[PDB]
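Report on the following structure.
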Amino acid sequence: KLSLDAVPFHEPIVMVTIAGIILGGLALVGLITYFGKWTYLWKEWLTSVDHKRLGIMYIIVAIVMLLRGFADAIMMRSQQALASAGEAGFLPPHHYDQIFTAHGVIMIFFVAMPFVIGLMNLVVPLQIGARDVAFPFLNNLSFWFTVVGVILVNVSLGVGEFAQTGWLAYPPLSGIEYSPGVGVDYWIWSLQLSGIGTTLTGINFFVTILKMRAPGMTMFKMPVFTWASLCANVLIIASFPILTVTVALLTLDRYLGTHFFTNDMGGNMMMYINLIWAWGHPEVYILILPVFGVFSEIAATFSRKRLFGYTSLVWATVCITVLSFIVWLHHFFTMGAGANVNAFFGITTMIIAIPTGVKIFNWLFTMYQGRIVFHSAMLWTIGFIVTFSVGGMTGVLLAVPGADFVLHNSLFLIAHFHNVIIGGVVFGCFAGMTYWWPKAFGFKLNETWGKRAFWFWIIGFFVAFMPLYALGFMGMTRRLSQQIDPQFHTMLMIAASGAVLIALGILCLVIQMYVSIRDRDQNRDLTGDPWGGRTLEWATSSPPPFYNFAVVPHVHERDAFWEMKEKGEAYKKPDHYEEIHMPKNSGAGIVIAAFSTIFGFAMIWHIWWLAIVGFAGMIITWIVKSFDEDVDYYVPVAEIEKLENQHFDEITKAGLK
Amino acid sequence: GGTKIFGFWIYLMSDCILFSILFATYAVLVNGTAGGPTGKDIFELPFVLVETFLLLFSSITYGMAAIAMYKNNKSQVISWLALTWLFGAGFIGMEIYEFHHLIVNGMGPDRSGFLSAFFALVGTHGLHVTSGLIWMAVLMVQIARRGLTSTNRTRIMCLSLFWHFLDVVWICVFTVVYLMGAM
Amino acid sequence: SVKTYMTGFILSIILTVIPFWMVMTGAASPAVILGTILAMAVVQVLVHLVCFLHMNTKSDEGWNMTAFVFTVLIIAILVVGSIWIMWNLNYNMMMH
Amino acid sequence: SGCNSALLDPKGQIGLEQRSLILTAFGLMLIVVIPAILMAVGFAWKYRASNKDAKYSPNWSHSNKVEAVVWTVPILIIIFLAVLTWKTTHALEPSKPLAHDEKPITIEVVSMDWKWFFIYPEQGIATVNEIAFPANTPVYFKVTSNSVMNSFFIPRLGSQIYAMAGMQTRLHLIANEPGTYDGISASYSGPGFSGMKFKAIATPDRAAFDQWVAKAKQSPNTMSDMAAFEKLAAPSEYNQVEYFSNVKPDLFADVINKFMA
Ligand code: HEO
Ligand SMILES: CCCCCCCC/C=C/CCCCCCCC(=O)OC[C@H](COP(=O)(O)OCCN)OC(=O)CCCCCCC/C=C/CCCCCCCC
Ligand SMILES: CCCCCCCC/C=C\CCCCCCCC(=O)O[C@H](COC(=O)CCCCCCC/C=C/CCCCCCCC)COP(=O)(O)OCCN
Ligand code: HEM
Ligand SMILES: COC(=O)c1sc2ccc([N+](=O)[O-])cc2c1O
Ligand SMILES: [Cu+2]
């Protein structure tokens, strides 16, 4: 029995063109991989326990989902432009609601989160001088759980719908009685599986940073990006359980007819808003803390100057981590709590703003009296300081409950959080991508197209969300689809131009990637240390070896690689390379996530037999992987010798040292 | 080596957060009874006492298994692990008995918000204990097949952390929901 | 550790029985009962941690006492804040 | 930030106080944000890398004066903001009775599928997607929901308070000037959420409000029973203004008790 599946996919509406082009494009890659390398794509990628390849795959998934999230953004902006001035838009309400809920879910969970997790996966083991993450198979399984969530969300665009409830699915509207459709089930199961993956990767990175640091690198000689990653993983471990429990309770309400959040049989629908934001704000700092680290490096790297407030930045990040769990209620001020609770949580939300300001001034004083080379990443850093200051200012303006009563769900809130994400996580992920592109692929991204993309992005964002600040001051609320007030038409037609400019920016980024890959043989980062460098990640070949360090660095100082370059002990060939122990690539994750894609989908549609054979499949593949014993290999000294000789001869072909 | 044990400890901290969220939900919805059971009329505290004794016995037998794992004795480790699994299976079957008795009557999770929260918290602890029992069965099979090898000693320590953490969670459960439920 | 585990067994049995007997047989005001059951639960949790889990400050170069302290601080923040927020809401959600 | 926008040109006392709070917070955060952006661009050009006249001082990490200032001034700003926030939160709490001489006009608001329902309990009126009340007269909104969570928001008057099924929230709003003020649902509720737009006619005086009440009393249909409320509660997106002469004496209480049982 196929159960609730049936065969209305999207036939009444024209969204089967996109479903038609996502299966055609798949066919294209199905041909392209056929006309080329398939065993490479399985042996090296798609089964890797290497943090670098898994981070690259995370970022690839993040970019791919960024294209669909931005398509949703363009459709929403054109729908709001058309609905204002009177004309009925090309999106009915039932589809516009799916579109904004999927934009929020894809962007928070499948664009912003995978991009940050991929940057951390690619960089953190290199910075701490570690060969690999603490739990490599758990990192592969976390990546493939994120892929399971991506696949479930994309399939929601095909068979069935996605939730028409908002990206957090508030409980009364997302209940089984008011949302009988399968959209909230897609939301629930993609989020549950992505949350499992994110929690596992938080455990992986927390343990990697705490335990697998290089000998001699104390915790305050650690790179600042690693500090930000450690704090973000603390937030992941202490928050994503909240999301898991909340979505599990919603699952029980929608499947077993329980009454956690129903409004009738003793259920308290406000407790979901308390819980979903109990994780909501920590996962908002899960996104912004690593990119802070991304700018703590890119500044100190592109100012030719030691990062100013290392202790101040570290303690500000720790304070942000501690305080992110005491601010949640600032997301439902208007729910009706007393003046004491609203005032207390507004005070804590304004208190959690001093560390971020200290970090901003630490970066702009790291630029003080430095050699600022305006590389693309440095432009992204200046843009981040400029726009993130505005976004945080507006957020603190919202942090006061009195202002939030009149600005709770206006377009001013939309402008706030898009200012702090686009000018935050998005700017920091593009900055990190350009900064560490040589440390992942060997090539260097085309700086011309990178600057073009940065300018388009910043200008388009500014000319697309400042109108939303004005609309928030005009009283326009979130998620309006049809018959907008024509009073709002001008600002929405200025925000449409900004969305078009951000489209041009994403196009410039795509062109940048294409030209960099086409011009790969030029700008080949021979030395494996472009744009100066101040951390251990730059003490390796531009594509790092699979072990990424023949001899673990000793890291006597804080800015290890810069100190090694100044001291002259930068590139030393060791007397002997010992055999080193590496984890072996394991495809079990694929299987512990293939049955995760089944189980979720067979749970979204009430296919109980297939959900049981997907859950049993996951658990039994986990048992089988537990029984596996040859999950490691000592790499022969010949391979290490050959790779290190190649790297050191390449250094000799430059200033040899 | 110890990295796996430390990472499982951090995951047990994540599960501490999960159980804290379920405890907050139970504390919110405890008075959310809708013309149904008030807790004091369904908890049957002798049941809770014998169940707490059973789970404490399971924890003690696992501790004996661990101290026998420090010594190089495969047989007694397996024996104590089987005893722990029997205690945990009794625990799980007794909670399935209680949940069945609630479900057959009109006092199911769908009856009221209080019963839904009770079922969430207690059945989540039950599913954790059941997953620990599946893990314990697999660990017994692997110990029998390969002995107390380095991989299995780490798994023994991780499952010890898991089992004692579940016992602590049950301490908090029987204190919060069962005892405070009956004044 | 056998002596430690048996002392934990005895302490946890005498810490589980006492609250159960207090609740079943009364013998105290319904304010002493709550205090004593909460105190016995806290002490029993501490016993299960220090004895059975072998929790010590020196293990894992810290980060095992630190991890539990931070986790229980987050548990306290989440639970207490959720209960305070939901109590204030439910009072503000009333017909009064 | 429009000059004639709803929030930065409010016609209600709560709106005026919230606008004052918004402006004060905006300026007090600007006196630290404008320096941040101005230094981000100045330090960038001045020090540059081409500029050779710059000081180029590497390895200059710690400074006690700079760190002291950067930990001092935001702390002072946030201390003032927290004091102002506590005062304005205890003054602007939606459940505060506004301390006004005039007796408040009680309106019982019930969000429905995609429409707003207003029970005037002392006037006896019922209305859909329209309210009226005397200008400079306190208005006490007892807001609840019938289907899902909404937010009873009049942008030009003040706070937006969440409407919740089975729960009565309180919102006191007073309009200092007459006129028709748009009101919306500020929380997404479903396909017809874009059509949950009502109007609030702040009548010039009690006489105009009484005339509006009489016009509503001249309505053929009533809300005498709960079946009429349920018929009205049927899903409809873009409802038109509709009046009902008399209502069940405790219809709002019964609407809430549908959920609290
Ligand atoms: C990247 C993620 C991110 C980050 C980092 C922030 C940062 C902040 N946010 Fe926002 N936000 C984010 C993303 C969101 N916020 C939200 C919602 C939200 C809400 C209300 C929710 C609602 O009404 O519905 C408030 C009040 C804030 C406030 C703040 C504050 C005070 C900060 C501060 O941390 C900003 C700190 C930075 C500052 C302040 C600028 C730097 C400092 C300078 C330049 C000088 C410093 C001096 C002083 C502070 C005195 N946020 C929502 C929910 C929207 C929705 O889904 O509906 C999202 C997604
Ligand atoms: C049809 C079956 C129905 C069952 C219904 C009851 C629920 C059962 C749930 C079982 C979940 C899985 C339990 C664990 C099985 C696997 C155990 C295992 O592999 O043990 C070893 C394994 C790996 O050891 P290594 O030495 O690193 O191995 C290296 C080589 N791979 O050890 C571990 O550390 C794994 C620990 C597993 C912990 C599992 C925790 C489960 C928590 C469940 C939470 C449920 C929350 C409530 C919601 C439930 C859904 C509504
Ligand atoms: C029905 C509701 C929806 C959810 C259904 C699915 C539930 C979960 C199914 C399983 C997912 C997790 C699989 C975990 C695989 C093993 C993890 C593990 O033990 O990792 C160790 C690492 O050591 C550890 O123990 C890792 C740190 C501790 C992790 C403990 C938690 C693992 C996940 C448990 C389940 C979490 C979610 C449960 C359900 C929650 C509610 C939905 C092995 O990795 P390596 O270090 O490379 O060792 C060699 C491998 N060949
Ligand atoms: C630059 C590209 C983007 C544009 C143009 C854009 C634009 C929009 C628009 C127009 C909306 C609808 C607002 C409304 O009418 O209520 C929206 C909603 C949203 N966006 Fe974006 N967005 C972009 C990228 C992102 C990113 C990067 C994130 C975060 C990772 C994000 C998170 C959200 C969320 C959470 C919502 C609300 C979803 C909901 O209401 O359920 N967006 N965005
Ligand atoms: C729930 O999601 C949706 O309803 C829709 S419609 C639509 C149309 C085009 C694209 N696109 O080009 O990526 C995406 C989507 C999308 O996600
Ligand atoms: Cu927040």
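Chain A residue numbers are taken from Swiss-Prot; in order, the displayed residues are 4-660.
Header lists the method as electron microscopy, 3.0 Å.
Any Cβ shown, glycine's included, is placed from N, Cα and C.
Taken from Swiss-Prot, the feature ubiquinone-8 binding site covers A:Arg71, A:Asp75, A:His98. Within 10 Å of the C-beta atom of A:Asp75 (mutagenesis position) sit 22 other C-beta atoms, taking all shown protein chains into account.
Sequence annotations record features per position, and here Swiss-Prot assigns heme b binding site to A:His106, A:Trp170, A:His421, A:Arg481, A:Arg482 based on experimental evidence. Neighbours of A:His106 (heme b binding site), defined as other CB atoms within 10 A of its CB across all chains, total 22. According to DSSP, A:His106 (heme b binding site) sits within a helical segment.
Here A:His334 (Cu(2+) binding site) comes close to A:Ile276, A:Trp280, A:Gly283, A:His284: these same-chain residues lie at least six apart in sequence, with C-beta atoms under 8 angstroms from its C-beta. Taken residue by residue with DSSP, A:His334 (Cu(2+) binding site) is part of a helix. According to Swiss-Prot, the Cu(2+) binding site annotation covers A:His284, A:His333, A:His334.
Residues annotated as Fe(II)-heme o binding site in Swiss-Prot: A:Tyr288, A:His411, A:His419. For A:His419 (Fe(II)-heme o binding site), the count of additional Cβ atoms within 10 Å of its Cβ stands at 26 [all protein chains shown].
Mutagenesis annotation in Swiss-Prot: A:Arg71 to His, described as No quinol oxidase activity; the structure shown retains the original residue. Other C-beta atoms found within 10 angstroms of the C-beta of A:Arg71 (mutagenesis position) number 21, with every protein chain shown included.
Under the heading of mutagenesis, Swiss-Prot lists A:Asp75 to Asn and annotates it as follows: Abolishes quinol oxidase activity.
Under the heading of mutagenesis, Swiss-Prot lists A:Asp75 to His and annotates it as follows: No quinol oxidase activity, altered binding of a semiquinone intermediate at the QH site.
One entry in Swiss-Prot concerns the mutagenesis experiment A:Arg80 to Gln. Its note says: Abolishes quinol oxidase activity. Cβ environment of A:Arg80 (mutagenesis position): A:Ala467, A:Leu495, A:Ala498, A:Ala499, A:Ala502 lie under 8 Å away, each six or more residues apart in the same chain.
Swiss-Prot documents A:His98 to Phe as a published mutagenesis change and attaches the note About 1% quinol oxidase activity. Under DSSP, A:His98 (mutagenesis position) is assigned to a helix (H, G or I) in the three-state scheme.
A:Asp188 (mutagenesis position) falls within a helical segment according to DSSP. Listed in Swiss-Prot is the mutagenesis experiment A:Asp188 to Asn, annotated as follows: No effect.
The secondary structure of A:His284 (mutagenesis position), as reduced to three states from DSSP, is coil rather than helix or strand. For the published mutagenesis A:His284 to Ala, Swiss-Prot gives the following note: 1% quinol oxidase activity, loss of heme o.
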What residue among the recorded positions A:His98, A:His284, A:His411 has the most other CB atoms lying within 10 A of its CB?
A:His411
Write out the long-range same-chain contacts of A:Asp188 (mutagenesis position), meaning residues 6 or more apart in sequence whose Cβ is under 8 Å from its Cβ.
A:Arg257, A:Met606, A:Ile607, A:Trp608
Cβ-centroid neighbourhood (8 Å) of the Cu(2+) site, A:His284, A:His333, A:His334 excluded:
A:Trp280, A:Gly283, A:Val287, A:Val330, A:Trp331, A:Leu332, A:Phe335, A:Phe348, A:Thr352
Out of A:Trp170, A:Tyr288, which has the highest number of nearby Cβ atoms, where nearby means within 10 Å of its Cβ, if these are the binding-site residues?
A:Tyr288
Near ligand 4, which of the recorded positions show up if the criterion is a Cβ under 6 Å from one of its atoms? Options: A:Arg71, A:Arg80, A:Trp170, A:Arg481.
A:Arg80, A:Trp170, A:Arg481
Inside 10 Å of the Cβ of A:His421 (heme b binding site), count up the other Cβ atoms and send me the figure.
20
Looking only at C-alpha atoms, tell me how far A:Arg71 (mutagenesis position) is from A:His106 (heme b binding site), rounded to the nearest Å.
8
State which of the following binding-site residues has the fewest other Cβ atoms within 10 Å around its Cβ: A:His333, A:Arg481, A:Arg482.
A:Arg481
Other same-chain residues whose Cβ falls within 8 Å of the Cβ centroid of A:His106, A:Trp170, A:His421, A:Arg481, A:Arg482, the recorded heme b site, in sequence order:
A:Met79, A:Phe103, A:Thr104, A:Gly107, A:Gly169, A:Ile417
